[PDB]
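Right, one structure below, let's go through it.
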Amino acid sequence: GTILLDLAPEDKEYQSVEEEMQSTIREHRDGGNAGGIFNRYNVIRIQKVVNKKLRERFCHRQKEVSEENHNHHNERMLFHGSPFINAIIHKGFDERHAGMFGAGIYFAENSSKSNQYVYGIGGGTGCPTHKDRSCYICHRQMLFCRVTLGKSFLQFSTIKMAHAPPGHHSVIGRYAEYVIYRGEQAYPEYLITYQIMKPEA
Ligand SMILES: COc1cc(Cl)c(C#N)cc1C(=O)NCCN1CCC(C(=O)c2ccc(F)cc2)CC1
Ligand code: NA
């Protein structure tokens, strides 16, 4: 079973994660259409996900990856947001449920990019209660994950890939989207619960 460790706001970790989330908010080409309009998040809570099976699968996989990437995991903390966060923290990422760079699992360096996906592709129909993509009431969830990138393949054009190219373990596509093709190359380290904040007048 999954265990959620509740981080205290006075925790360096907590602060470190919130800092990464707040500082990577950016203006998106859609003018806020998908994720809403905001400049800052109100972080309700940050929790650490502990799940033995997921950890085991993740360790097993980075082992194979480093073994192919000159003994380097090439790990990176990245954000992921989607309507399946809950299934993810219990069963892990699943590429069978998978896109601009193929049937992979996507991660963003910008928290605001992930927020655009919290309610679905293009933000879907927004939050359940108000059908509002820029809802300032409803609590959103986002993950800040350890992603095993290994040897990244650089893709500069949309392509429907099924897996990373031979000898590769991830695809950095072009900002840049980080895409892996195996659920085990990502561990949902932090579960962030938050609200976007309405900018002041
Ligand atoms: C191209 O789509 C994206 C791009 C970005 Cl940049 C981000 C972010 N940040 C998230 C998505 C996304 O959620 N796509 C939908 C397809 N995903 C497939 C894998 C799914 C998954 O891992 C899962 C695991 C267990 C389940 F029970 C259900 C789904 C999540 C949904
Ligand atoms: Na995804």
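Chain A is numbered as in Swiss-Prot; the shown residues are, in order, 1105-1202, 1206-1281, 1289-1315.
Determination method: X-ray crystallography, 2.2 Å.
For all residues, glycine too, the Cβ spot is worked out from N, Cα and C.
Long-range C-beta contacts of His1184 (mutagenesis position), restricted to its own chain and to partners at least six residues apart, with a cutoff below 8 Å, comprise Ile1192, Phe1197, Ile1212, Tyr1213, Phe1214, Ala1215, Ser1221, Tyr1224, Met1249, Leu1250, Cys1252, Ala1300, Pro1302. In the three-state DSSP scheme, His1184 (mutagenesis position) falls into the strand class. One mutagenesis experiment named in Swiss-Prot is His1184 to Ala, and its note says Loss of activity; when associated with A-1291.
Taking a C-beta cut-off of under 8 angstroms and a sequence separation of 6 or more, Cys1234 (Zn(2+) binding site) has the following same-chain neighbours: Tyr1226, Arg1240, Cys1242, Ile1244, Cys1245, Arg1247. Positions annotated as Zn(2+) binding site by Swiss-Prot, on the basis of experimental evidence: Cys1234, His1237, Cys1242, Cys1245.
Swiss-Prot documents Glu1291 to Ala as a published mutagenesis change and attaches the note Loss of activity; when associated with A-1184. Packing around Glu1291 (mutagenesis position) is summarised by its Cβ count: 19 other Cβ atoms lie within 10 angstroms of its Cβ, all protein chains included.
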Notebook entry, point to check: Rounded to an integer, what is the Cα-Cα distance in Å between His1237 (Zn(2+) binding site) and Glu1291 (mutagenesis position)?
Noted result: 29
Item checked: Entry from the binding-site residues list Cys1242, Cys1245 having the most other CB atoms no farther than 10 A -> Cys1242
Checklist line | Cβ under 6 Å from ligand 1: qualifying recorded positions of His1184, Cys1234, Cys1242 | finding: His1184
Note to self: Between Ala1202 and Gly1206 the model skips 3 residues. Roughly how many angstrom lie between the two CA atoms, to the nearest whole number?
What the structure shows: 8
